[PDB]
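> Below are the structure tokens for one structure; questions will follow.
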Amino acid sequence: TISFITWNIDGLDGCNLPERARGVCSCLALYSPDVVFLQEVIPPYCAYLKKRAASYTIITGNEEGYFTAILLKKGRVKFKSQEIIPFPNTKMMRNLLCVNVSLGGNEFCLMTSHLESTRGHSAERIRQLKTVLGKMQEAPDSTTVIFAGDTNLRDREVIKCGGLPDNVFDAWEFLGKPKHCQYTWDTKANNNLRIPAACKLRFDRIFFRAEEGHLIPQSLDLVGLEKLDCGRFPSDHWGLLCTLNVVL
Ligand SMILES: N#Cc1ccc2cc3c(=O)[nH]c(=O)nc-3n(-c3ccc(O)cc3)c2c1
Ligand SMILES: [Mn+2]
């Protein structure tokens, strides 16, 4: 089994940041995931995580401006190695962060990214998605590969990339597209952006590679839906909490 959260925690919002980081660390302590994949981290936010989620090792690649990180629960997850796959044509300092780990006697390749944002950068986001999916297929065959991140995907962008390969699956699709976690960026239900228009999108996604009768998703749920004391949520995104298990 592996449990993890992926969450774009909007470190670029300076308003209520310490309280919101507290909110995120409260969720980490309550759900106690093995791994946390984070996007839109900024330097002060890391400092907060070191004090208030100290039993997670913070793995980063480049830290310029805002960045991703993979948090590994100490004593559960053993760090083996890291690989950074660049997106040569990014205009937003985006890249693919890979961490090989051991957990429960099994080897994992854990991946995250914040793919190119906005509708205007669709074509580059699609190119980056293709890079991510190719990298997932190249991992050694005895490794469980999990991507979890802020893909910024919408509409038919997955199809335009050539589709998910035959051996890669979207965890939400695999569970039958449940409604309760169908949107991860929802401006009707989330008030952190003070914006008039309704938008419900599923930016945050989890892909996993098939390994024929081993780990599969057992649950998927939103996190971050409790308002904090300031009347806002931890992030403008909802996080995703996912567990995979082996069903023989
Ligand atoms: N402000 C605002 C605002 C309001 C409404 C929408 C609605 C959509 C939609 O229906 N489809 C879509 O693909 N993207 C939408 N964005 C969006 C979201 C992030 C983004 O970086 C760029 C556009 C919106 C943004
Ligand atoms: Mn943001």
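Shown for chain A, in order and in Swiss-Prot numbering: 123-370.
The backbone N, Cα and C atoms fix where each Cβ goes, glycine too.
Not my notes, these are from Swiss-Prot:
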BINDING   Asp132, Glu162  Mg(2+) binding site
ACT_SITE  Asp272  active site, proton donor/acceptor
MUTAGEN   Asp358 to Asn  Loss of magnesium binding
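In the displayed structure, how are the listed features positioned relative to their neighbours?
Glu162 (Mg(2+) binding site): 23 other CB atoms within 10 A of its CB, across all protein chains. In the three-state DSSP scheme, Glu162 (Mg(2+) binding site) is classed as strand.
All protein chains considered, the CB of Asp272 (active site, proton donor/acceptor) has 26 other CB atoms within 10 Å.
Around the Cβ of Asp358 (mutagenesis position), a 10 Å sphere holds 21 further Cβ atoms from the protein chains shown.
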> Among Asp132, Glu162, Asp272, which recorded positions lie by ligand 2, judged by Cβ under 6 Å to any atom?
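So the answer is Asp132, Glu162.
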> In sequence order, which same-chain residues at least six apart have a C-beta under 8 angstroms from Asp132 (Mg(2+) binding site)?
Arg142, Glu162, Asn314, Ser357, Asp358, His359
